[PDB]
Amino acid sequence: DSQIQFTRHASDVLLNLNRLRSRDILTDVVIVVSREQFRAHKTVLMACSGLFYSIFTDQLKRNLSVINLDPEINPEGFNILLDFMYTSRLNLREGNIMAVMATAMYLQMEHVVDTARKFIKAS
Ligand SMILES: Nc1ncnc(Nc2ccccc2Cl)n1
């Protein structure tokens, strides 16, 4: 359209959302993955994950303050993906590819899943 495009604005917003998460400012949910807990903003979770979107869009579950993931989900793989959500940077390596891909499929993060497929292809 005719509007001025700020190419860095979305990245600046996300960096500031990550700063708010680092200070626990306005976080409203805890994700439990076995023995670990991770605080986050439900809006960011919904904007990144089909699983979280499907949970919180339902008015029955929108006010949930705790979500328990499947016990077969790897806490390290979840943390890598939560960091990705808030940075646009994905820590993919041969030592973690299968755990990250499993967690991305479970969380319904289609672009990360497509990227992990491309990673396996270029390995
Ligand atoms: N349409 C809409 N509006 C707000 N967030 C989302 N999230 C979403 C839904 C399903 C799949 C993946 C995501 Cl990131 N989608």
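Since chain A takes its numbers from Swiss-Prot, the residues it shows come out as 6-128.
According to its header, the structure was obtained by X-ray crystallography, 1.4 Å.
Just so you know, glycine gets a Cβ as well, placed from its N, Cα and C.
Every protein chain considered, the tally of other Cβ atoms within 10 Å of the Cβ of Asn21 (mutagenesis position) stands at 10. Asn21 (mutagenesis position) falls within a helix when secondary structure is assigned with DSSP. Quoted from Swiss-Prot for the published mutagenesis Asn21 to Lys: Abolishes interaction with NCOR2 and HDAC2, no effect on interaction with CTBP1 and transcriptional autoinhibition; when associated with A-116 and 376-Q--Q-379.
What Swiss-Prot says about the mutagenesis result for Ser59 to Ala is this: Abolished ubiquitination by the SCF(FBXL17) complex. Using a 10 Å Cβ-Cβ cutoff, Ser59 (mutagenesis position) registers 12 neighbours.
Quoted from Swiss-Prot, the note on mutagenesis experiment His116 to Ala is: Abolishes interaction with NCOR2 and HDAC2, no effect on interaction with CTBP1 and transcriptional autoinhibition; when associated with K-21 and 376-Q--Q-379. Every protein chain considered, the tally of other Cβ atoms within 10 Å of the Cβ of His116 (mutagenesis position) stands at 11.
In the three-state DSSP classification, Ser59 (mutagenesis position) falls within a helix. On a Cα basis, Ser59 (mutagenesis position) lies 25 Å away from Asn21 (mutagenesis position).
You'll find the Cα of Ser59 (mutagenesis position) roughly 17 Å from the Cα of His116 (mutagenesis position).
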